[PDB]
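Structure record follows, encoded as structure tokens.
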Amino acid sequence: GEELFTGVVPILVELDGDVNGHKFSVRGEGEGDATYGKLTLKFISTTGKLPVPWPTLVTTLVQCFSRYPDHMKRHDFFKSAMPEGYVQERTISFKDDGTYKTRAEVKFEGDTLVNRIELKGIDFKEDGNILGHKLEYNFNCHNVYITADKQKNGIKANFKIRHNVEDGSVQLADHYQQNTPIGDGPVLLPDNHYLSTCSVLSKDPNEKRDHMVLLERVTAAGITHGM
């Protein structure tokens, strides 16, 4: 599993969405480098203008590319499930607004790491920060706290995303995450730790479609050392 990430791995992302009846689809392409926790991806909408802001989809749109320090590699559940992969499910509750319900299969298809997602949003307000497109085009760094879920042979994750609003306020989005392996091979169940994640959003000047260029750096941390 870990051997699959020793070099640059191509990435393909596919998402079909439905928020308050508004259907949309997103496809992303790029590459990742797990040795340095880096990835570069370019997502484009295939259904026209997105009904939701791009920052709301960032966490939904491949933590297997996280850089785990050498003293923590036994706590990397994501790579241990490869190539068969894992199912990533999330409930994203935006404060005072709607809720995303996502389900994704992250796995290898040949040499490519693929993330196929189905997303569903409910109870979103028309004048809210999401449907109203009130969120700024940027992304703060966040720590994704991971805990083992031995009963399901997987992990759980929990963290709060804070989206900057154009009026200076903050749109909270509580993330509740569950990952379970697809295959039957043994997986690594980690001790408590977290992923320091940072993201930079940009735009391709030659891209005409509604799109989002994303570069990400993730580093696992929170495991002790040195007696």
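Here Swiss-Prot sets the residue numbers for chain A, with the shown residues being 4-64, 68-233 in order.
If you check the header, you will see the structure was determined by X-ray crystallography, 2.0 Å.
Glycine residues also receive a Cβ, built from the backbone N, Cα and C atoms like all the rest.
If you check Swiss-Prot, you get these features:
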MUTAGEN   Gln69 to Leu  In RSGFP4; increases fluorescence and shifts the major exitation peak to 489-490 nm; when associated with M-64 and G-65
MUTAGEN   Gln69 to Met  In Citrinine; leads to excitation and emission peaks of 516 and 529 nm, respectively; when associated with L-68; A-72 and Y-203
MUTAGEN   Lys79 to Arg  In Topaz; shifts the major emission and exitation peak up to 20 nm; when associated with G-65; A-72 and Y-203
MUTAGEN   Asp103 to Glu  In mut1.27; shifts fluorescence lifetime from 3.03 to 2.85 ns; when associated with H-145
MUTAGEN   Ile128 to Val  In EBFP2.0; shifts the excitation and emission spectra to shorter wavelengths and increases quantum yields compared to BFP; when associated with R-30; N-39; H-66; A-72; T-105; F-145; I-150; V-155; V-171; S-198; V-206 and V-224
MUTAGEN   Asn149 to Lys  Increases fluorescence at warmer temperatures such as 37 degrees Celsius. In Esmerald; leads to brighter fluorescence; when associated with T-65; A-72; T-153 and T-167. In VisGreen; leads to brighter fluorescence; when associated with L-64; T-65; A-72 and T-167
MUTAGEN   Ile167 to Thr  In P11; increases fluorescence at 475 nm excitation and at warmer temperatures such as 37 degrees Celsius. In Esmerald; leads to brighter fluorescence; when associated with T-65; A-72; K-149 and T-153. In VisGreen; leads to brighter fluorescence; when associated with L-64; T-65; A-72 and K-149
MUTAGEN   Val176 to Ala  In mut2.1; shifts fluorescence lifetime from 3.03 to 2.50 ns; when associated with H-145 and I-198
MUTAGEN   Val193 to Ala  In mut1.5; shifts fluorescence lifetime from 3.03 to 2.72 ns; when associated with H-145
MUTAGEN   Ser202 to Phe  In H9; increases fluorescence at 395 nm excitation; when associated with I-203
MUTAGEN   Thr203 to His, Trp or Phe  Results in significantly red-shifted excitation and emission maxima
Surrounding CB atoms that lie within 10 Å of the CB of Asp103 (mutagenesis position), all protein chains: 19
In sequence order, what residues of the same chain, 6+ apart, have a Cβ less than 8 Å from the Cβ of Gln69 (mutagenesis position)? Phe84, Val150, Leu201, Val224
The answer, for which of the mutagenesis positions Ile128, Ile167, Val176 has its Cβ ringed by the most other Cβ atoms inside 10 Å, is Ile167
Just to be sure I understand the packing, how many Cβ atoms besides its own are within 10 Å of the Cβ of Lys79 (mutagenesis position)? 14
Can you figure out which of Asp103, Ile128, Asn149, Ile167, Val176 (the mutagenesis positions) comes closest in space to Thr203 (mutagenesis position), comparing Cα atoms? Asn149
Listing them in sequence order, which of the mutagenesis positions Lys79, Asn149, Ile167, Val176, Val193 have their Cα within 10 Å of that of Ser202 (mutagenesis position)? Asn149
With the cut-off set at 10 Å between Cβ atoms, which of these mutagenesis positions ends up with the most neighbours? Options: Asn149, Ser202, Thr203. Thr203
Measure from the Cβ of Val193 (mutagenesis position) and count the other Cβ atoms within 10 Å, all protein chains considered. 23
Among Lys79, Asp103, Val176, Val193, these being the mutagenesis positions, pick the one whose CA is nearest to that of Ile128 (mutagenesis position). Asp103
Which state, by DSSP, holds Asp103 (mutagenesis position): helix, strand or coil? coil
